[PDB]
Amino acid sequence: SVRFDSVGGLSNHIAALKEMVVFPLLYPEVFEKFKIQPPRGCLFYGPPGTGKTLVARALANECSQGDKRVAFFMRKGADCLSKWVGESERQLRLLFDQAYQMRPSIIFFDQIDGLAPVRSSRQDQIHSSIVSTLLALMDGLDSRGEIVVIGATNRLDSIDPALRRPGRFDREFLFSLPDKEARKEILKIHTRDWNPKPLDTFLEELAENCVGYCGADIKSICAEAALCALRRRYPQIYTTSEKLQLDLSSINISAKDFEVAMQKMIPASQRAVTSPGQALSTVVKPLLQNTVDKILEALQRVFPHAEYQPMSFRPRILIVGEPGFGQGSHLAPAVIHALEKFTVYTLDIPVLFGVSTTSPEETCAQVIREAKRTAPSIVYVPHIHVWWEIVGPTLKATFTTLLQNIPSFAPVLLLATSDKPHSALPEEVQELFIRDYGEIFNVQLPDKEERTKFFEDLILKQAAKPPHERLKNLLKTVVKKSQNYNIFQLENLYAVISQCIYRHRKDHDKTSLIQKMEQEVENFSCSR
Amino acid sequence: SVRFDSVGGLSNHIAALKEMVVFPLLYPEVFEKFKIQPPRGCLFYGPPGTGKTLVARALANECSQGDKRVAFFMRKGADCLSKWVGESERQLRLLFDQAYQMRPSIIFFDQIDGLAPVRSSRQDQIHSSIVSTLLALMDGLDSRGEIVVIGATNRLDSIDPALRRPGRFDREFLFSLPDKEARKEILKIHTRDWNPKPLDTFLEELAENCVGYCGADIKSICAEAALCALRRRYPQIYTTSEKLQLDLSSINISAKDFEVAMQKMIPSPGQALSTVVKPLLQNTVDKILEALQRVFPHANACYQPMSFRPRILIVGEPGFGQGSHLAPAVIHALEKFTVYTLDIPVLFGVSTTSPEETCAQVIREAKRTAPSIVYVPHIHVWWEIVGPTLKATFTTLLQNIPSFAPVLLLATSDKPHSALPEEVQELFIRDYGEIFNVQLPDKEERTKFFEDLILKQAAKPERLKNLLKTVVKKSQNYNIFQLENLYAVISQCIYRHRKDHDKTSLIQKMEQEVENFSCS
Amino acid sequence: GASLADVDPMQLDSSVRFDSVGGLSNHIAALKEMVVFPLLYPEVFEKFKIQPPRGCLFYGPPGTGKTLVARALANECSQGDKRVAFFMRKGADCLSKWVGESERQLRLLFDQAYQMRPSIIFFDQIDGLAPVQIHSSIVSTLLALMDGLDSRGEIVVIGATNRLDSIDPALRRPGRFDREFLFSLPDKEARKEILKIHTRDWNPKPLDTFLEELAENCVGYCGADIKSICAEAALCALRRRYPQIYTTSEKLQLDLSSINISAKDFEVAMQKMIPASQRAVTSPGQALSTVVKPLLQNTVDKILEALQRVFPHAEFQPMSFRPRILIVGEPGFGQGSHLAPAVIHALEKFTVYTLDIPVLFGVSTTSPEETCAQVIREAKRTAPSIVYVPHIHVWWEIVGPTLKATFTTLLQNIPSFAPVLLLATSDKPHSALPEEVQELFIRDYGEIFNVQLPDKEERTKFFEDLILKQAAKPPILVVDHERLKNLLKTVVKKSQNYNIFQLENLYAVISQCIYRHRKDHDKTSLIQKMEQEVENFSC
Ligand SMILES: Nc1ncnc2c1ncn2[C@@H]1O[C@H](COP(=O)(O)OP(=O)(O)OP(=O)(O)O)[C@@H](O)[C@H]1O
Ligand SMILES: Nc1ncnc2c1ncn2[C@@H]1O[C@H](COP(=O)(O)OP(=O)(O)OP(=O)(O)O)[C@@H](O)[C@H]1O
Ligand SMILES: Nc1ncnc2c1ncn2[C@@H]1O[C@H](COP(=O)(O)OP(=O)(O)O)[C@@H](O)[C@H]1O
């Protein structure tokens, strides 16, 4: 049924696999020249929903329907556990011996953590016995060739470390959340055999909003979209116990269905945690997207790992601006979001202090150690000008002598924001961001063009929908009287006009809100 | 087929083993002259992969090969369990007679975790009875020769504590991860019989870069490298069909294949210099090590070394790499000595312990393993980061250390020796050899720092030499940070002009970018 | 076994019986009348009524023979009434902070102890079982189980520990642990007895004078160090004699007549090891090293003579009144580095407690007010004793306002005629110390000693047996024997103002040259090097 085509995105855990399963059968001489004794054990692991059981399934299908003949034995967590006194460790050896007669064969253990927990003398003796009789008869597996043992898990730390050793489980595969190049393939696989195949550009657009999703999260919106189309088209289905008469020809899926379905959906990875990076909303985007792009260009100039081998030496950048220019609230999370596939580690006040029972120094050390472990990563310290005059005198020392110990050309990025200009910051901070290296970005107010696009939809498209030159003058005067607002005032004059419009929904004729609009625009006052 | 020469690294474990288990059994008339009384139980323990069963197999084969004067009973100590009422405890009482009729004997118990676990209200009636008979066949049916029992394990606490008592399993052998020297002979052993004989410099460098590996990993990187050659040489091996025609002579393993397999696999205040920085600071590291030799000669009667309160302080302006590159490279070169760090993120990066208590145990453990090193980097900020009790503890602690005990105190500083507080100034004695002032590198070094880039990669498929000269003409007073920053900036253009056959166009951009690199 | 627990006794070796224990003679003459006599003569303990105690506590540094005495004692009781059982538990073994396993383990252990009867229970390292309700549930049951042994028994409990102050004070009450025994590092006359015990069953028995010589060269050893150097001096002889046995698995023929042990096999064993007094205990008292002896032995003898004026127990109806002494000197005259520890070590048989910085704060991360009270109370409990406060000129400027108030009032609650000495050292002169410190030493009472530099002769003899003999050792041809003496005199003249930290550095910098010229058969390329290193040595 399913055989690799469906498996979209991974494409390298698959090539790395047939050199364990297929090659020792086909080319058993290259392993003799170097005396290789090829590997015999994988260990799939990663967050939930990201593949690896789809992979086990597709591999079983390739074996059963490919080049005869390979056997496939599958165990589900802990099945050897039996009621009598010895029938537990006997079934394991029975399985390994039956797999030797049907060889070549591959053994698959789903959800290891119920079978091989970390041994301890404060637990059941049967678990230690099972782990021992499992790492015994797997060590004596060289003479019993043509057997491959795979095990998929979720908790790599909950597996006995005596098994994660070359000889028992020598390869370890990481199944991570897809990125915008893989989510598009997945969406192509799931909307594959649809009546009116969704345009490639449409899926290209859909793959962007789905940031925290996985294969299981993407498979489900393709179903919620159809379920939304069904009740959009035929609303006379819920208010009925009997059947109806459908034509199955009027039911078509549109982008509104996908968006209303994505409204209800919550990614399985963000059901109990919130990531420190968001995107510009549909409102603020025509106001700051170009600024985001310029920031990314400068970051490329200083952090070329974001585009034979990129050379980077301690990449840092500091986004500076006036207190309302939107750098710690709008710009920096958007920059974090546009740079996906880099793990992000946050160091702001509610992280050092918003978690007690652990001094700030501990968490400050853990963040940098883990960011070193998996490079290239980002360490996000927003609002340093307040961060600095809120911490202790030893935390400054720890923070400065912990990122001086980072290898120079290791690609770890330090991102920070500021409200005071660079000159006003404490001189100890100014030593970290040098201007001649291109590590300081100064945000500026948006130009006339931007401010025009920001209001160009409210006037004149929303103020013309029932249940023109007089509107263009309103647009002109709004853009003129707002040429020196920050972001927090622009997107308030927006809301002020937004509310005005909403209060005239069922009014069948205009020229009651037009003058109301212009009066509310005239009463607006702030001036920083 | 394994007899002691297939074990790299454990040159002291093997000697102690045959000086305590083998020789009292082979030459009983010798150890009776002195009443040495060998043990009746030892125990190997350590992390997984460190050669615990390899030593057992080697010892068995060295007990068989010869004249068979000693018998070896090898028993994986978990398959001795019978799902019955009294049979597993009879195999034990039989194993001990089968080895008393053939004395001398060594009874080996591989993985005794599964034979004698900790009995409590989570154990069965079979394992408790097994322990009760095992610690009766040993304390009673022994103490005269010539049976010696060994057992292997990973955690020393996964065994019943009643077995480790005076008169029972008492001696212990800690198998730990290999250091940089053992990791070289391990690679030699695992590349013993090879077509293309590898060089010794290659294995040396590899052993340097394979940090954190434990033996078995080193056997694995050899395999994963040969899998990187094949894919490099026959990219058509995948998505194909049955073999047809393949030559097993163009699969030569190259040096860049080890560095890919070492990243397709998953595996301290001391780090060697990178390949890029080495030809810039290796000379200074040599000079520092020589000054150490001057003060630390370990790196009644005379004609053995003798030192007096070894102390050295590498001083240099900020940016001279005296605490970023130099001192950890020197700690690396001075391996085979145990190092103990004392800096900020190790005094304060842990709670549930005082900074005054984590400073006394460090000096205690440094005295127990002398000659050792105590490493305090950046004293010019270390001194103003601790409390007034920690200073008065640290000073009296390193004062109570005996006069001639070879504990070295290594430290660094960015402010000059005359800008430090008096309490520190009266701790190094510049009139002695205890202060070392770093200098900028010489023209010879600086020039050779850029040569692979200019001119051996901008011309990689001339006027470059001129540009090269200019690179040395403005970099005269650059510290290490600006130096390697300028080197990384000049290595960027090249990576941007990868697929540009026509030259003289990236040379112009290069000479204008190096004309713009300002680092005042 | 229906009791899934560690309750089995041990089969002890029968060859340990009041003959292998060397150095511990007062303790044995007391344990054999509270453990042995109630079992051997049971008619005196019923003639009147006695019901002897059921408890002993052993404490002291590690390796001092505290398990060995329990073993010897269990073998000594079970010689007429075979046989006394022996149970041994060791605190902190995979049962700490596990409720409620430890309670039933202890209950079953006491049950088994009752079933055998007579028996001896031994808790090695109780610090892991009753350290100062995971904690109350287990100590309360231990107290109830111990306090429930009938007066005659016959069950005897014994406990061992390293620091007496890491044990719950609820244990030290009569009927449970009514006596305590201190196992200290052995002096010379006990070191000789241990050496005679361990080298007793040898064909070619070592000479008595050689054992006398050995007992003095290994100071700071604890029992197990002597065992380790005796059993390793036997391996060096074999290794040096037959080095071709290490590369041959085939048992070759060896003559058991050329493997006789000699010296230079004991000292090569004593080289590669570090003693007990330099490993763990932070023993405040250490004797002068063999290098510094000829320089400071006279000062050490002078202090111990101005110390019997105040502390007339330093010559053992003596009567003293608040014995105090303060040795003062310049910063480098070695009062807190060489003199005071050697003075303390000379005063063995007197228990010594220290109050210095790494003990108040570093060790035992508790409040520094309870540790000072502990040391004062236990110092007067075992008087005559010593309290040692080194470097008061800095000690006083590091403690809090409450610690001074506790210390100054705790040494006035000591009875006036108790022999509890207070020894302190300083680097500022007496009149530079804070006034609360000056109001403790009354120099007209003789409580002050001023250290001075070593005399000309002292320095001469200090450099002599380095610069005349070791500078002419045949590398195993031509030595001058005349300019060596001139160099000795120039060195003695040049160094007539150094303190000790410099006087003993100019001794290590001159000995280095000799090492760099080990093999040179012409002893001339280092004489000039010697005198040019001395010509460039500045304070
Ligand atoms: N890379 C992918 N391409 C296509 N579909 C996918 C992919 N990953 C997941 N899916 C879909 O999501 C479903 C769940 O996948 P799967 O069960 O393999 O995840 P998992 O890692 O095994 O989850 P868990 O670890 O919780 O068991 C699959 O049935 C598959 O239809
Ligand atoms: N010191 C060493 N020298 C050479 N090879 C080694 C060494 N240590 C390990 N190896 C290689 O790694 C393999 C695994 O080592 P080994 O099984 O002896 O240790 P182990 O896994 O701790 O043993 P066990 O865990 O089964 O008791 C060996 O077959 C050997 O080839
Ligand atoms: N006083 C002593 N006399 C003879 N041998 C001793 C003495 N003290 C220690 N030893 C030797 O040291 C070994 C270990 O001593 P041990 O009793 O374990 O010390 P601890 O008191 O710390 O338990 C003993 O087996 C014995 O061989």
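Chain A is numbered as in Swiss-Prot; the shown residues are, in order, 422-728, 786-945, 1330-1390.
Quick check of the header: electron microscopy, 3.2 Å.
Including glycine, each Cβ sits where the backbone N, Cα and C put it.
Taken from Swiss-Prot, the feature ATP binding site covers A:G467, A:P468, A:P469, A:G470, A:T471, A:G472, A:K473, A:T474, and the record attributes it to sequence analysis. Among the sequence features in Swiss-Prot, the mutagenesis site A:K473 to T is noted as follows: Reduces the ability to mediate estradiol-dependent induction of CCND1 and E2F1; when associated with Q-532.
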Item to check | Shell of the ATP site beyond A:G467, A:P468, A:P469, A:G470, A:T471, A:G472, A:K473, A:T474, same chain only (C-beta within 8 angstroms of their C-beta centre) | outcome: A:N575, A:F596, A:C635, A:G636, A:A637
Checklist entry - What is the number of other Cβ atoms found within 10 Å of the Cβ of A:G470 (ATP binding site)? => result 21
Checklist entry - Which residues of the same chain, at least 6 positions away in sequence, have a Cβ lying under 8 Å from the Cβ of A:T474 (ATP binding site)? => result A:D531, A:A573
Item to check | Interface-proximal binding-site residues, chain C, C-beta separation under 8 A, candidates A:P469, A:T471, A:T474 | outcome: none
Next on the checklist: If you count other C-beta atoms within 10 angstroms, which of the binding-site residues A:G467, A:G472 is the most crowded?
Outcome noted: A:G472
Checklist entry - For A:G470 (ATP binding site), which DSSP three-state class applies? => result coil
Item to check | CB within-chain contacts under 8 A for A:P468 (ATP binding site), separation at least 6 | outcome: A:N575, A:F596, A:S597, A:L598, A:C635, A:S690
Item to check | Between A:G467 (ATP binding site) and A:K473 (mutagenesis position): CA-CA distance (Å) | outcome: 9
Next on the checklist: Return the count of C-beta atoms lying within 10 angstroms of the C-beta of A:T471 (ATP binding site), excluding that atom itself.
Outcome noted: 25
